[PDB]
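One structure is given below, encoded as structure tokens.
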Amino acid sequence: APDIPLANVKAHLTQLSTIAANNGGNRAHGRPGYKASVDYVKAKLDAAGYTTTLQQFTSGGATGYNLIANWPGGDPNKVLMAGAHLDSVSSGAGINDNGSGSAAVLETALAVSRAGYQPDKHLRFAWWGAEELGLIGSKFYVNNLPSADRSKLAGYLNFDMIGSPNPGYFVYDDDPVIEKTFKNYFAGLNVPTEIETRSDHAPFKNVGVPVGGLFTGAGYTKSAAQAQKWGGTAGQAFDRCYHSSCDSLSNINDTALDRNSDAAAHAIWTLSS
Ligand SMILES: N[C@@H](Cc1c[nH]c2ccccc12)C(=O)O
Ligand SMILES: N[C@@H](Cc1c[nH]c2ccccc12)C(=O)O
Ligand SMILES: [Ca+2]
Ligand SMILES: [Zn+2]
Ligand SMILES: [Zn+2]
């Protein structure tokens, strides 16, 4: 896999921050900052050669969108998916929650094209709408994916909050092959991980698609033991600005964002061979 350039990921976050500022301070479902987020991500993907789909739904009286990006080629009967919700809550720009996951997934999809990669499995990336309303966009996608296409899914990888300023390194304990691929990447860095103990992998998991993912923590408090193994501040939240107006460009730990973006690409390459 390539090394995902941290600066490229950070630059997507800067664009999402500007989009929030230009649209009432947020990127929330039913508000213009969400669709403007979608348009930015879509234009990058289209220019890199993806076949993109805007999947529209209505929730709460307002139009929502999922953005689906298929990399042409690969075995149609073995599809590997990776995704991240692209909506924020309306209190702020949602840069860690979940610009961080959205930017890592986008930069990994751009890296495929830059590398001239031809994965054996077909790759499909997704940016979900309306996750903050209760997984509405990912539930819509799974509910509208015919069973014949569901059965073609080899896995779904989810990235929701991966740049927390006081981070832990959590790996979902779901499908064993996906979990081992992420833990192998962190082992090469000599960075320990813990099992993740309510995001867009749930609708996939619940219909038997193998899932996994990465998370750096939200409102819970970092323990003494976690500060000893990962650094940071014991007794403070992993993300002190969770769902807050302060979930801004300042609310990112660059090392966590870099490690989780690189791990995302590692798993996507490994699992699509
Ligand atoms: N889905 C949550 C974030 C979150 C909290 N705890 C998690 C555990 C795993 C994955 C995601 C989470 C949100 O968007 O605010
Ligand atoms: N995100 C920076 C820390 C930081 C907070 N606010 C900043 C403003 C400018 C530059 C860096 C920062 C890091 O992870 O090291
Ligand atoms: Ca990197
Ligand atoms: Zn989230
Ligand atoms: Zn959230």
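Numbering, chain A: per Swiss-Prot, residues 46-242, 247-322 in sequence.
Yeah, the Cβs are placed from backbone N, Cα and C, and that goes for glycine too.
The Ca(2+) binding site feature in Swiss-Prot is assigned to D48, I49, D307, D311. The DSSP secondary structure for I49 (Ca(2+) binding site) is coil. The Cβ of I49 (Ca(2+) binding site) has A149, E152, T153, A156, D307, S310, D311, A313, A314 as same-chain neighbours under 8 Å, each 6 or more residues away in sequence.
For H130 (Zn(2+) 1 binding site), the number of other Cβ atoms no farther than 10 Å from its own Cβ, over all displayed protein chains, is 29. The Zn(2+) 1 binding site annotation in Swiss-Prot covers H130, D142, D205, and the record cites experimental evidence as its basis.
The annotation Zn(2+) 2 binding site is assigned in Swiss-Prot to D142, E177, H292. The Cβ of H292 (Zn(2+) 2 binding site) has 17 neighbouring Cβ atoms from other residues within 10 Å, across all protein chains displayed.
Around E176 (mutagenesis position), the same-chain residues six or more apart in sequence whose CB sits under 8 Å from its CB are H130, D132, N143, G182, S183, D205, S248, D249, listed in sequence order. Quoted from Swiss-Prot, the note on mutagenesis experiment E176 to D or Q is: KM decreases (to 0.4 mM), kcat reduces by 4 orders of magnitude.
Mutagenesis annotation in Swiss-Prot: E176 to A, described as KM halves (0.33 mM), kcat reduces by 5 orders of magnitude; the structure shown retains the original residue.
Taken from Swiss-Prot, the feature active site, proton acceptor applies to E176.
For the published mutagenesis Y291 to A, F or S, Swiss-Prot gives the following note: Activity decreases about 100-fold. In the three-state DSSP scheme, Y291 (mutagenesis position) is classed as coil. Over all protein chains present, the Cβ of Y291 (mutagenesis position) has 20 other Cβ atoms lying within 10 Å.
The distance from the Cα of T242 to the Cα of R247, across a stretch of 4 residues left out of the model, is 10 Å.
Taking only the Cα positions, the spacing between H292 (Zn(2+) 2 binding site) and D48 (Ca(2+) binding site) is 30 angstrom. Only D142 of the recorded positions listed as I49, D142, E177, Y291, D307, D311 bring a Cβ under 6 Å of any atom of ligand 4; the order follows the sequence. Excluding the listed site residues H130, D142, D205, the same chain places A129, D132, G139, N143, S145, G146, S147, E176, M206, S248, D249 with Cβ atoms within 8 Å of the centre of the Zn(2+) 1 site Cβ atoms. Separation of the C-alpha atoms of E177 (Zn(2+) 2 binding site) and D142 (Zn(2+) 1 binding site): 10 Å, rounded to the nearest whole number. With a CB cut-off of under 6 A applied against ligand 5, none of the recorded positions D48, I49, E176, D205, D307, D311 are retained.
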